[PDB]
Amino acid sequence: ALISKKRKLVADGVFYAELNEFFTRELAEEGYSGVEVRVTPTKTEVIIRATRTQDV
Amino acid sequence: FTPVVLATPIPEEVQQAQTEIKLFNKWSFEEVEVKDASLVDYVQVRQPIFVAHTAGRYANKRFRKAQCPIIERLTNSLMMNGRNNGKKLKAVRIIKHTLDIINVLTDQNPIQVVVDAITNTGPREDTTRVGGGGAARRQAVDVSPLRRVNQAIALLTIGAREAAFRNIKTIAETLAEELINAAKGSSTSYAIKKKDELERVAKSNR
Amino acid sequence: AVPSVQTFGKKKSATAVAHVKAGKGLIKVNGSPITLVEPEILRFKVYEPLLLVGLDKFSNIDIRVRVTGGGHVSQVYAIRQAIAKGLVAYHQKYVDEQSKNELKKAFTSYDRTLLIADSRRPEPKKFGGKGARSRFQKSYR
Amino acid sequence: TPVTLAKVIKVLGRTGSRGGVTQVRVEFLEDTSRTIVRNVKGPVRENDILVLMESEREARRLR
Amino acid sequence: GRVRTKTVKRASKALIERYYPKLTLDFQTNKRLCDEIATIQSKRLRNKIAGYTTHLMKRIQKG
Amino acid sequence: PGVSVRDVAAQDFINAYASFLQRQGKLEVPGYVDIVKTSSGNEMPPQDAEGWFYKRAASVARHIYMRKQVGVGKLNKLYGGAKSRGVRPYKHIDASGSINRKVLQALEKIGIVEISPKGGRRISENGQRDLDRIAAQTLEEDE
Amino acid sequence: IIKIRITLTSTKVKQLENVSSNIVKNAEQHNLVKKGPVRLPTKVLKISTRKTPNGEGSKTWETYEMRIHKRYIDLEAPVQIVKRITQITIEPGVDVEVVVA
Amino acid sequence: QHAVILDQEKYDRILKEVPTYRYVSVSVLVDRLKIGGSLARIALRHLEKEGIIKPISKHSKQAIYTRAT
Amino acid sequence: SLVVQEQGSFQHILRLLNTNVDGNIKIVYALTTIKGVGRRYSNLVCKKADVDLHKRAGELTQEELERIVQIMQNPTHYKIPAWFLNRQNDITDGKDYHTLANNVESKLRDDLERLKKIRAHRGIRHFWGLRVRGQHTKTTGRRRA
RNA sequence: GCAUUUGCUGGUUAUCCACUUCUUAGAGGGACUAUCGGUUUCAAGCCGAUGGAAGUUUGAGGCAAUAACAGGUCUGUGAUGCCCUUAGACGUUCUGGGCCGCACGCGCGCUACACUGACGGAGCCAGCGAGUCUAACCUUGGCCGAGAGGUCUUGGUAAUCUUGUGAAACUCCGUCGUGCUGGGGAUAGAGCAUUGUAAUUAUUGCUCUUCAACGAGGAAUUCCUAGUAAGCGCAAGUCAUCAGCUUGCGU
């Protein structure tokens, strides 16, 4: 905490864009299509949208 | 006139002349009339105003500027040459001072002097340009009643501005001098010297 | 119980708020009398609602106007916007509605936007010029 | 100053190369039956009075 | 520049030819009907559709 | 029937109150009263070299009367204007702080304003009593 | 009981208003004083880049906006029901902070 | 050019000529008389405390005066 | 009603610090034809010399002008603070001097010649006749004159 | 506090109660060219008046086809083919310097040529925004100093504090008085500070002094139709320091 919401909400955006470019580069061979973050208390979670989950 | 008393004093000289007649600053729109037909319905002195500051939309139609009162059309033409644009609160002071000075030199109604100046200094026969090829000859045409009022205010305020420029006499006085010398056809005014010069050029080109 | 109407008047950023209650006849703007609204050449602009319908109508009401926003000329157009609406809306509620039309007829026939605020609003600036329509000078060689 | 007045009966249409000259027909307002066609410089509406320094040219449209 | 386009015009004719004895000659109670007898996405379009419907009916009951 | 300074015109009150402060003669004008430019945007010192300081003291006291409390930083923004920096465009420049601080200290020593909670300086018990008496006299000047 | 405050911040109008609606719906399911949703002014965060890489072309400008909507609800509740209502209404895109006093 | 100090030959010219002036002002003095401008702005005060001309409006940038009688 | 009828004591152009001072303009701005005083130095020295500022220069009887030129030639002794002073800790003395009418062109010449003979970069630019401060030259400054 | 008669102007961080006109923002309503009149082949439409907050497509944008250009960009990219270089390197890094150097020509601009003005007091009015946790951001208030600035504290991760951003033009009163003058402030001298490891080839701010051209600009040529042009400042970007630039905003 101790960060203004203007810098907080922007930092959530750049964090998402860094994650998305990571998985395009990493899971290129598994048909990756997107992510979404769910910022919750007690273990914020990340979902990967990729066709071959048996490979991911 | 049975003055009314109330918790705010509202001084005695205010309501005495304004509850019954809505004058100018202190001047009357009664007994003022456009002596020149073809300028009635273009010189507007029929609905009186208190000051010449009306935040009115007159530009949104073709002929709506004719319904603007001509005193405000003179304060509007004073805010000119750049350093005075959008300085209407200075232009009302100049006009308020002008109508006081006009009354002093000639004891008639200063509103009537303005209308006399407008009715005289509008050109009556103007010249247009015919290009063809080459010499670009000129052609003499008529002039609209609206343009006569439009150009008379132009010539008067240009002449007052140029006379008062590098001069110790203020803009209020030179505007007063120009309006008085144009109410009669004195030809000591900038506008009258301009008006007959435009007319004699068209006379050659008719 | 103390019959009172509050209303507002507007010009271009300015918002005058009027508090029209029944009383003795003080007409005060920002705590100061109406005789002190000082661009001093537009001092009569706060005076048309007091003179178009006559000064007698204000002898039993109290006016208290506060202005914010706008400029020196825009605010002066905002008190008169609120005075006119503040008297015709007093008459709609606490005296005969026949009298309201007679004052509404007076203000509208002399419409310097005393009752209806004008819809002229600033146009946004664009790129490539210093104004909404004005463009930078181009050089061509 | 033999100034004669007239008033517009019908606005015909613009003329000139730049179109800054309006062609109108005027009734003389001293004798109604005389209608001459002339052309004006500024903006003219229907049924407004004019001033004729000399009412003889009956000018045609400019180019 | 008040020309309606072939979205407003073609829809209004189709809405008259099957709902003629329900539509009035009044706009204010025609646009309330267009929310029930039609599915139109935006409020701005159904005011244009109901307005041209009201204009067409004024020239249906004439001829 | 009872008047405040809000019923008096501002220019006509400040001139009348500035004369009263000089007639009393107890304000402790500083020794630098005739050297200073009063802003860094100004070009020349105040023209009324004998009584320009009494006009600031009268203007500041009315300002504190009309507001809740002000400090020397709000007075510098108020009394400062545009600066001509020659070939470059004009900009707002705050006024001189030493003058405003000396004015406020003089007013506290004459006991017309006082130090305030929430900072700044509010007008005092005698401040309202004394501003309103000259406010009363200014109405009744007209014979 | 204790005085609590719940502050909501998001960039999505539709995803935020229903969360505040669930908050107030759980607030008068078992009744307690509301001090309901006070919407703060929306914040528009503007970034004005030029349009391009390298400066060839007409000097065209873009502006990008992010809109921050903020809402706070000032409740009071027993200590037990605080945790459950703060944990049930969790939705992606909406940031919820709860101030103890 | 323009005189800035009264010399008692201009002073009597003040007293016997401004009653003939139906419009009298700062620029009026400097044009028909040859006076220093700032001397005129003092003269119009002096011609008021004893009535020879009367004020009809007093603005800081423009003074307008007429003959008293 | 400030009309005064003094006729004889007025004086036309007069010499102070070897400079013809115009006699019929206000004293503060009349002194400013001296090279070394300006609109704000002369105002302060008139205030210190206790002169009614409304007077023309054709007034100011000779002991008042003597007082004024006493203030100009010796400011620090008459309570003028050291930040009005034209030279402060000057270049050799460490004293505080206000340079006056004929000394202004000479002390400037002294300073330019002092930093020319040392071959500092400012001196060489002055000798060449170029803009000595760090300002562009490619487009402005034409017509050397 | 003043009047005193019951009133007027205030203060009181939550004293309490009540309300949402003004403010905020969700869901909505609202305009459709509505009503009337006139025109045309009698259609699509157009024009005038009334009503209305709003009648130009209500104002302004965003978005935005098919085909193209040997348009710009390899100096945005750990986008990239081919060529070159790859250890005394064309990699990288460090000290200095340069990009700013001036016979001169051009483009965008800023300030001006003054009295519708300059100066000095006095009045006093916005909107868009930005702002610091393991880092020093926006800074109120007190004190010091002519000023720039310093110092002791405080509020603020912000509809809460800076901030009512008490902006500037503007307005009132006075000084000037047609004089390149109190217009203009280029060029230059001396000092005091601030940012920075570092200010010389002046970073910038301030104080005193110096007082240039410029008297309304030839042929040419730009932008603009209403809250527009023009005047006037303010915030943000760049930033440690530097705005005569731009992006917006209001007056």
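Here Swiss-Prot sets the residue numbers for chain F, with the shown residues being 2-144 in order.
Looking at the header, which is where the method is noted, we find electron microscopy, 3.0 Å.
Placement of Cβ uses the backbone N, Cα and C atoms for every residue, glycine included.
What Swiss-Prot says about this protein:
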MUTAGEN   F:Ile15 to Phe  Partial loss of function; decreased 18S rRNA, decreases binding to 20S pre-rRNA complex, slow growth in double RPS19A/RPS19B mutant
MUTAGEN   F:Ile65 to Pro  Lethal in double RPS19A/RPS19B mutant, considerable decrease in 18S rRNA production
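When the Cα atoms are compared, F:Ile15 (mutagenesis position) and F:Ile65 (mutagenesis position) turn out to be 13 Å apart. Counted within 10 Å of its Cβ, the other Cβ atoms near F:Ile65 (mutagenesis position) come to 25, all protein chains included. Counting Cβ atoms from all protein chains shown, F:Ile15 (mutagenesis position) has 23 others lying within 10 Å of its own Cβ. According to DSSP, F:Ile15 (mutagenesis position) is assigned to a helical segment.
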